Amino acid sequence: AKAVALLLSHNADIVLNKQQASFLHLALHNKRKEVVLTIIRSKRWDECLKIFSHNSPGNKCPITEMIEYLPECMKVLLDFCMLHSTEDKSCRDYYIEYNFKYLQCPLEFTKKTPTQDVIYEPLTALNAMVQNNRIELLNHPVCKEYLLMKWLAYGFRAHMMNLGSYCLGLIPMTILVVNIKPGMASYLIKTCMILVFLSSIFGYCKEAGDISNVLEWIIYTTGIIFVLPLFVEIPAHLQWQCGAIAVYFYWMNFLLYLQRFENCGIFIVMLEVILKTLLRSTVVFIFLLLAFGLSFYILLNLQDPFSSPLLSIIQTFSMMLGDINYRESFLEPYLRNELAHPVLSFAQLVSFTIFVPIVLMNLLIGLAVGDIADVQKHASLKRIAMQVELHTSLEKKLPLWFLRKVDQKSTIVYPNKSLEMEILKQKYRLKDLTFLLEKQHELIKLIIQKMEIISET
Amino acid sequence: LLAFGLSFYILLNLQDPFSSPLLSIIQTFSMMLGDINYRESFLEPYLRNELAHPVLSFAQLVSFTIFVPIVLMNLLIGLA
Amino acid sequence: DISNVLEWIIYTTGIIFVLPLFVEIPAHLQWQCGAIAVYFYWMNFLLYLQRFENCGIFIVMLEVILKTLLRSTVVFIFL
Amino acid sequence: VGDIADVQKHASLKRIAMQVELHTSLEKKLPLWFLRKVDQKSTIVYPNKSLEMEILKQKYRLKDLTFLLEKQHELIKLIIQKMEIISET
């Protein structure tokens, strides 16, 4: 560090080395904390930053190299990004300014078909944090306020545009169902019919440009078949069949759209978990319905509701929903001694009403909490992870002239309104200890090599 | 209450308690509280063959009485 | 394991249900073992169809949940 | 959840653990001529269709540091053993 600070105090030019690994990149690849902190805490740091030589594949922009290699020095760099007010901490007047110059590239290098050497990402330093799992840097107050700035600038406005077009189809079918009578087929339905058709065709163009895809596929095909009598006369049975599927699945996905106003992304991550639970519990349920429906058909065939295998599987379907009188079905025929297999019928009752209730929920919660803890182990990581890729995918489709007005380089906030990195730091200290002792061992071998030995010869 | 109240209004409009969208959303509000006889409401009209969409009405029953019970408590305890 | 004892209930009650091809058995013991076999078929058919997944934790949780079932059968009979 | 967390603590371990012993028990009963056709030495896939090991690495680096300093301590004991001492005798 002192050799860097002495050479940078003089006019030493900061130039590449024909491998395009410059003065700053060479100190980062060796993970030298005290050197890059000396370049940060001195002058000519902006001159040192502007020479990153775009065509180099292995030596990128050094802010991205700082996130990959020495993230503790990026934290000191982000401490300099956060300014402050005067020392009088007035609760009514407090002035904190943030700087996002070390968090994104200039927007000319984001997207250009001419005069572009590279394909640089719009949120460059944040995506470097989530690709190297730098969770200490993502919970930094500058990176929080940067994401909150991109939220209020364009991220909230596109989610309101997303839910605005979804409510443009959700509200008309809700109006269309309550007004007219189901099972049949003024001057308001015809405009209401095409408004479903307009929002569903726009739904395909939104889908053209997971489980959120398959939920809207059920939404946007059953929307058309419900409104098809403006084009072609369809029978009313298939119309009201697809109507009832579409209405039920509208307010299912409207819960999912309204949840996405939160930046808690773990709901969509848990959506992959809970559909696998639902696809597991639909084959579990249909096989309990076949096991218990046929077992009660054999044991209870003298009774009336278990006379037929259809009647037995309907009655067991009624019991799984929770509607039977166990006195009149089982226990009062037991005291009448009209029960054929009374020790087996009770053993089937203790299983079906107690055991496979509790041996299934112990199994389903255990299979849930195994998969849920796999989500919660990087919960704060994954929440910010799908926060930035929601923002960078939306940035790649926004126009350039739109971003010229809405993007800000600085926000002013007013309040009146460590173990993995420790052992790695100890490994580099020990690696310099082995290098120093091996240099010193060569000198002691050279003292004994060139020495006056007369008396003790 | 709006999804299942309107979906049961379409599928079960031939029956008495689902005749009106207010009556359908009251009856589904009664089912969410846990007070209906599923025999007299669904299964006995199924054997009478007065059910219009019987494969859909059962698929709505397996969802509303089993799935969104357990797909919600798996989601709410997991978010808890 | 438990997959061995589940098929033992399956494969002995299968024979006693079909024993009237060899020897005339009374129909009460035949339909008793029939109802045990049919209920335990689709129990283990859930276990066979689960094994197409490479998620092996179901069979590991099978050791857990039978101990829960053998604990809740003595808890229930004493309540 | 006491017993389930004992399963989930090595969940990714145990899933692959009973994956291979399901495969090796099935391999021991398969015939040899059957495996001559079905076994492949190479697959071609088409997509168009760290803390325990860190301290152990630091222990072996420190164990070589104790060995080098003990070798070097014998040389400094040998410089002081064979040396010209006239003025500061």
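All residue numbers given for chain A refer to Swiss-Prot; the residues shown span 561-745, 767-790, 802-1009, 1039-1078 in order.
Recorded method is electron microscopy, 3.3 Å.
A Cβ is built for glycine as well, from the same backbone N, Cα and C atoms used for every other residue.
Per Swiss-Prot, the features are as follows:
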| type | residues | note |
| --- | --- | --- |
| MUTAGEN | A:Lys620 to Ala | Important decrease in electrophile-evoked response |
| MUTAGEN | A:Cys633 to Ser | Decrease in activation by hyperoxia and diallyl disulfide. Important decrease in activation by hyperoxia and diallyl disulfide; when associated with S-856 |
| MUTAGEN | A:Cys665 to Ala, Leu or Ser | Decrease in electrophile-evoked and hyperoxia response. Does not affect covalent agonist BITC electrophile-evoked |
| MUTAGEN | A:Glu788 to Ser | Lacks calcium-mediated potentiation but retains calcium-mediated desensitization. Lacks calcium-mediated potentiation and lacks calcium-mediated desensitization; when associated with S-191 and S-805 |
| MUTAGEN | A:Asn805 to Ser | Lacks calcium-mediated potentiation and lacks desensitization; when associated with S-788 and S-791 |
| MUTAGEN | A:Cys856 to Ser | Decrease in activation by hyperoxia and diallyl disulfide. Important decrease in activation by hyperoxia and diallyl disulfide; when associated with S-633 |
| MUTAGEN | A:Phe944 to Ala | Loss of inhibition by A-967079, AP-18, and ASD. Weak or no change in activation by cinnamaldehyde, AITC and acrolein |
Nearest of the mutagenesis positions (A:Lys620, A:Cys633, A:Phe944) to A:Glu788 (mutagenesis position), judged by Cα-Cα distance: A:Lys620
Assigned element (helix, strand, coil) containing A:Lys620 (mutagenesis position), judged by DSSP: coil
Inter-residue C-alpha distance, A:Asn805 (mutagenesis position) and A:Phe944 (mutagenesis position) (nearest angstrom): 37
Secondary structure of A:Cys665 (mutagenesis position) (DSSP, helix/strand/coil): coil
A:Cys856 (mutagenesis position): tally of other CB atoms within 10 A of its CB: 14
Distance [Cα-Cα, Å, rounded] between A:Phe944 (mutagenesis position) and A:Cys856 (mutagenesis position): 39
A:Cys633, A:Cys665 as mutagenesis positions, winner by CB count within 10 A: A:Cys633
Count of other CB atoms lying within 10 Å of the CB belonging to A:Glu788 (mutagenesis position): 13
C-alpha spacing of A:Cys665 (mutagenesis position) relative to A:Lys620 (mutagenesis position), in angstrom: 12
